[PDB]
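Everything below concerns the one structure shown next.
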Amino acid sequence: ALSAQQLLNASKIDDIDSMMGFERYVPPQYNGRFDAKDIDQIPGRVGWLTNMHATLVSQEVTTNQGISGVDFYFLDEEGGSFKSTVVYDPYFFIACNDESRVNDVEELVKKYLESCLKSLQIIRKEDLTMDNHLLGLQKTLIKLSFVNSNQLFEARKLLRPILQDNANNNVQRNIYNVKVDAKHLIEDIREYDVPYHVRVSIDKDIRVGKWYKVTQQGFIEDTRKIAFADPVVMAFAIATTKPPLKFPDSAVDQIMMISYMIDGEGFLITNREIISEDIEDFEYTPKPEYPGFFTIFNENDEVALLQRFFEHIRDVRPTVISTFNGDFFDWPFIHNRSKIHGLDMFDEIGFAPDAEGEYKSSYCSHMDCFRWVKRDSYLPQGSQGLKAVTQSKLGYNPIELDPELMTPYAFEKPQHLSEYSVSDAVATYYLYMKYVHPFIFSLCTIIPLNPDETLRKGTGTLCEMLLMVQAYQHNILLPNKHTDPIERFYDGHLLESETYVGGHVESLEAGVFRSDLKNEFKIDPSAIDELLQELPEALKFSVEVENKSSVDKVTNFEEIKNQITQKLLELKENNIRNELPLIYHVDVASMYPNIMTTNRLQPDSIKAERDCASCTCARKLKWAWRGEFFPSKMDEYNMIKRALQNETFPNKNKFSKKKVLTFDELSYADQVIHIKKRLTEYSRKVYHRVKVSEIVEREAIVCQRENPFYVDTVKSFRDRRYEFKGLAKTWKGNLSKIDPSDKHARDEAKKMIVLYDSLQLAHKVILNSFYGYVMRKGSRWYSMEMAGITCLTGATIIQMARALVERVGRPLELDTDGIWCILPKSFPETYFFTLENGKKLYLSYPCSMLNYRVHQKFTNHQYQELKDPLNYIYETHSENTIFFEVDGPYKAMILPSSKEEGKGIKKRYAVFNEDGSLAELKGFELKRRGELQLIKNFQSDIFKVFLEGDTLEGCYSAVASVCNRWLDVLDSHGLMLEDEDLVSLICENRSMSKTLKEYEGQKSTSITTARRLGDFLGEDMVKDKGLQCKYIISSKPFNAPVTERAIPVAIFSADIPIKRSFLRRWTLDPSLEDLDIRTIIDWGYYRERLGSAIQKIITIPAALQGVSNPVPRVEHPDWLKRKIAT
DNA sequence: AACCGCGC
DNA sequence: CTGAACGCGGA
Ligand SMILES: Nc1ncnc2c1ncn2[C@H]1C[C@H](O)[C@@H](COP(=O)(O)OP(=O)(O)OP(=O)(O)O)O1
Ligand SMILES: [Cl-]
Ligand SMILES: [Cl-]
Ligand SMILES: [Mg+2]
Ligand SMILES: [Zn+2]
């Protein structure tokens, strides 16, 4: 029935595909031996696999219904392309609670599912919840196969009610009786929701990005070919008209240009109803690497521009089309204008919106670079615009044009608009080719998804897909998706939430620290004595564990060891010192993954007294659980329920004629939501607050012999990441090694650094998601304990490192697995052991001294591993892959202080390299999206000025002067400033993550700005999420809270009568005549925001370093004034 | 004082 | 259709 309609869609997709160069190839019959080694004899066709999609195909011993399979899209060795199809029966499993009667379940379902089922068979998989699975005992399952996905789904609909009824109702008849019936032996269904395209990719072991010979026997991987083929790649950007101060609307606005690149050649299509002259061919090439020669197609009108776009696409047959935010802007705009002119985009080029509203084709991936930017670039959201991505990643400054000017320029400056247009397409193309393409296509060679999907899935889902492969290949039955309990209780209280204590963070010092200014150190001599004692084993560890060598082959072991001993002896004698610091950072390499692999942590290894039989074997580890719960007691929970049972509720389901519901008729979940809300208020009143928070120390057993498929998946991804982390580092060394002796065109090395950095960090987030995965909603491998255990072990490790550094130096800031500190310049630093072959091994003593201790204290001596699987013989050993590494030493580090007494600021600092360049800027407003622009421009001026002066006081003086420049701008009420520049500086921009409707009963500057934009510029302004609310704070109304005084800066570009009516409303001043921004602004508000910044970054830290207020126009808070009396 | 949205 | 900790300024 629906079968026959899906067959019609397939057949339409087949026509699109043949038009774009993908005819279905069916390889020749070959009765011989499907053999993989003589691949070159066997009949068939070799191809680079570039895409795949589920489909439904006809026969050409079933009926008049379609067969599920997957179309795979290939590029051939000869410059052509084709597709070929694999068919496979979808399947899922039934599990039983009584093995002895598996035959009765089988007989029952053969019949119960007669209308949908293709076949059935008894199979066995490893079940990691089952006793004696480690001695080879397997779980027996019924595998149910189907002709297609529709039939699979009917099986699920027939079976779900049985499983419901089984868990839901007690059927008593003869109370004096209870040969049980078949239904109740079905305990569950398993692997029932694995998406079909994935199921095929996993079971057949096929991946996009690899080369296959297609044969009658199936796809044969060509392991000899690894280099990718070269798809035809197109990138495009559109430019549209729009009204002043509003957003483009595709119902009325028109497309004026489409710029694009195809394999490095530019095209610009122009709409001459709008663009007021024929644009000529021109070059925009921002680096020799990025050529852009553009050819022009001046079309008479909009429809022609569209027809020219589609026809060109049909001409070149791109198999990647890339955009920047094309799923949300470009594509839908193109689709809606196409429809207005009676064109069918799907018929013209095979693109349509999918169920997510995203634009997809069969034959061509839509690689929206913005998705890679948000997921994988590691850029702050403040730098995720094309402009900022272009500077960061391609290393040049693209053309910029104010959005308000694009429509007018069509008429007035059509050449300038076209230069902007083509700049977009250039940035987009090369961003795609250099960053997105290699990453996504390479990820596809290991993740069982197509490029579109691989670009867009969450990193947690990516992890899931990796783990599923590993589980499937080791024959491990997948757990079903976890579902959170609707309500949990602790000590009779309902929990609002529960979690575990995470990373450990500390602010220890504020101030300016610089390699040419001296600091006071107080060395604990008993620390030096421990170091001296450990020294022989610590250097041996460096040689043999950190460098994988043997002291045996070391020439100068004793020399190095004397040299260190002397520096330490000196520190021990003369332990009160005043000298120049070494500014170091030490940080554990991939911290949580290594804690996990060291301790053999994975969800299936967490045993709760059952049932390793028995769980030497058990490794007990601590975590810290933290609950937040209502004060109310059970008895008062029960009270609130019956008060809700007297109430009426609206039917949320819109499909139904019934719109009043009793409490009992709502689902468990919704019942609880209402309970929670009523319990919030009852608690305040009686108690008197919402949450009570409590931390409880806990313990869990981690079995050291459990099947290690999960942790092995993490180790393997970790090694994949280290390769790129290593390359990043190797290139950094070369650019300083000898390759930095100007002049050179390396340049290439710097390009390398940026690339491998991006690649090791794109790997970092997926790697770390293997940790987060165990807490994800719907995780197949859920374990709060595993996650808790990981974090507490890391907190203990990093406090141990802090306790040492603090005895020999001064730690400044600490976060999770990293410590910024200063050490005396006399502290022993870097050496190189000489090998017999003459080679040298690097030693950073600050790092090795910590790592030696980490290995004494945090090694897992209980790690087991199958040494002989046929016999199940285990071997035990000692594991530890946790290592600090060192970066630095640096020229300076500047840490801010809080406005509150005795409190620091975590997660904000600035660090500078020896060469004077900025090495790190963390957390500050400058980096964050949105934020008051004046504060960003301030911070952007001040940090580098900490490198000036010869004394600490001179350094604070140089920065005072910049503070006084900025204070003059505000004391002068902006007068010394252009009016455009003023609006720009005073503006605060904040994203609303949802739409204005969903914020009801909340207040904030964004909400008020959005509402007023709505009233003034129309409801279209606020129908979408992600609105940028740009506003200023007004002096009036006096006595109103700040959120009532956000004015959208857009109002200052409205016609004068409009502006007037609104500023009057918004300030509650009927008779206002003065409309100058300068009289509207609340200067005291801005002076207080700037004052704050000056306190945290400059004056209060100055005070803590015993420097007297270098910026007197900003007064210390009282506590600090008071502090300074004697 | 305790909460909320956004952004290692 | 990954996690927790934190800074800021808004009863
Ligand atoms: N995105 C994340 N998701 C979950 N956990 C994270 C994430 N980012 C950081 N963490 C946790 C796990 C990390 O191991 C730990 C330390 O972070 P960090 O030192 O930045 O990275 P790392 O130790 O994993 O890599 P690196 O090798 O570069 O130091 O904090
Ligand atoms: Cl971030
Ligand atoms: Cl975020
Ligand atoms: Mg780290
Ligand atoms: Zn065990």
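For chain A, we keep the numbers from Swiss-Prot: what you see runs 31-90, 108-225, 232-668, 676-1186, in order.
The way this entry was determined, per its header, is X-ray crystallography, 2.2 Å.
Yeah, the Cβs are placed from backbone N, Cα and C, and that goes for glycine too.
The mutagenesis experiment A:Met644 to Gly is recorded by Swiss-Prot, whose note states: Increases rates of C-to-A transversion substitutions. While the structure shown retains the original residue, Swiss-Prot records the mutagenesis experiment A:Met644 to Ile with this note: In POL2-9; temperature-sensitive mutant. Experimental mutagenesis at this site is recorded by Swiss-Prot as A:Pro710 to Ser, annotated: In POL2-18; temperature-sensitive mutant.
17 residues are missing from the deposited coordinates between A:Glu90 and A:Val108, whose CA atoms sit 12 angstrom from each other. Sequence-distant contacts of A:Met644 (mutagenesis position), defined by Cβ-Cβ distance under 8 angstroms and a gap of at least six in the same chain, are A:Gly854, A:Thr876, A:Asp877, A:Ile942. With 7 residues unmodelled in between, A:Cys668 and A:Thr676 have Cα atoms 7 angstrom apart.
There are 8 other Cβ atoms within 10 Å of the Cβ belonging to A:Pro710 (mutagenesis position).
A:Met644 (mutagenesis position) falls within a helical segment according to DSSP. Gap between A:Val225 and A:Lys232: 6 residues not modelled, C-alpha separation 9 Å.
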